[PDB]
Amino acid sequence: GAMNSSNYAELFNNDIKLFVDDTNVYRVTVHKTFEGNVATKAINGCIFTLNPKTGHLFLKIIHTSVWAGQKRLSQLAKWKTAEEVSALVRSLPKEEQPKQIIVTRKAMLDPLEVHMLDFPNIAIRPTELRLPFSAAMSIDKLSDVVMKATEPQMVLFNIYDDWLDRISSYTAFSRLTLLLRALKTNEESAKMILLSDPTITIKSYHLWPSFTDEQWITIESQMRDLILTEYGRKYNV
Amino acid sequence: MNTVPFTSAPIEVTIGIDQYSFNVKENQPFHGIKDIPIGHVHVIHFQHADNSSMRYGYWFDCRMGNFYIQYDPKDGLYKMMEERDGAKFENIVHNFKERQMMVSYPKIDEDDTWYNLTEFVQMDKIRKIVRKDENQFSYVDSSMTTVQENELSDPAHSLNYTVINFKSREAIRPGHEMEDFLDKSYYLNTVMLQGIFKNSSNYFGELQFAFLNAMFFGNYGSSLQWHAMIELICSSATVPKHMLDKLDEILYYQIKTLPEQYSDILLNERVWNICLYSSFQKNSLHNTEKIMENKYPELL
């Protein structure tokens, strides 16, 4: 059934699994019209499909053209997400296909189940985890490839850069969720923490800066402080 | 007007005939039911006074043979049997009638309730759902599972209702996933009506049979089937006008007949709220919505 704190190590076992987050698929700016009504303008979005063990990110860029002349877009967005995940699975060799797909939002369950009927042995699961994958568009290089897209495109990243050379997947996922939680809570302050020291750069082939093990501990501390500071501000506690 | 004589009533039992019921005491001179209306299926059903576990009964049509009930002290149930000797049967029935040892099927002349519950139900379709081809009547009880319940265990004692599953390849055309899931018209009209049932009469017959097994036996699988067939129609944007008008009539009489004290176990809140208030057909079931709102406003 549902994935929670009780079965957390399951993410890092040897059964191929993907998280699917649909929160950035349908994105809009709301604005006033000349007549003083309100209208939306879609911008490019993305499906965030992540192997938590390997760090492999299948970023399917959703170009605004996919919404043209469609109705009920927030509903269609879930079905288009399911379509594209189904297509990705069918494109993978059998030995690379997931055994489980975990959706970050329960509204994705029926659409993904219906699109994957041909894969009865792939389990579709919700999670009780509150995962900050909505903040993926706060990673500059992922935001850049989405906003520049002029057509539908799939881009493959490793969201852990080279971390798995030095740390386990459990630790790499813990670092990724803390970074994204911080970016979600106070984007400006998080990016300041990540980039404030010019001597530490982002490799052309990476998403995050090239921190030494000691620098990652300092960074991780500053991120936890940011999240506690912001929590003290929200609740005045 | 036909007769189902009883050999005897050796155990205290509540006897149902269609929507009617009579209490018979242990060794009471009860010898059956006369004046049964020709032209309809009927159900004769039983609940023992000393063990209310297992309601059970027999669907039959007196046009197909001469049927009687005889208690089996080994298997501990009232069994239906067919008498092949016409003259023996006629002679038994005449004697019991002469001695007034039979209850009369108590039909009020104004009252179309049974016709209205069984309009599309045909003995030949019952015998394909309930498979026991050596008998012309069909045994059903409280505990019998459906083919669909058995997929999710003795196949011979199963109710072979048509399997309906909204998240199945049968229900969903490759390439029309969202369309077919949110609008079940394809599944209703092409797969089920054109494909399996051949026409709306056979679909309604199964729907009506499922309701009656749910109501008279508390058969849980039957209740699931009745709701699934209602939900398939209500979840279809494209349904023939005559089917919606007929469905409204079918459901009205089912809701009218349902004992008020059983609504909590026989009616699925989700399905009824969806069908009446959210579905494509939310505005197509005037009679049903009115009786449901006046009789069962708590459920909604």
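Our numbering is plain: 1 for the first residue shown, then up by one each step along the chain.
Any Cβ shown, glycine's included, is placed from N, Cα and C.
As given in Swiss-Prot:
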- B:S236 to A (Swiss-Prot position 253): No effect on interaction with PRP8 (MUTAGEN)
- B:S236 to D or E (Swiss-Prot position 253): Disrupts interaction with PRP8 (MUTAGEN)
### Query
Rounded to the nearest whole Å, what distance do the 4 unmodelled residues have to cover between the Cα atoms of B:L152 and B:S153?
10
### Surrounding CB atoms that lie within 10 Å of the CB of B:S236 (mutagenesis position), all protein chains
22
#### Entry: Secondary structure at B:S236 (mutagenesis position), reduced by DSSP to three states
coil
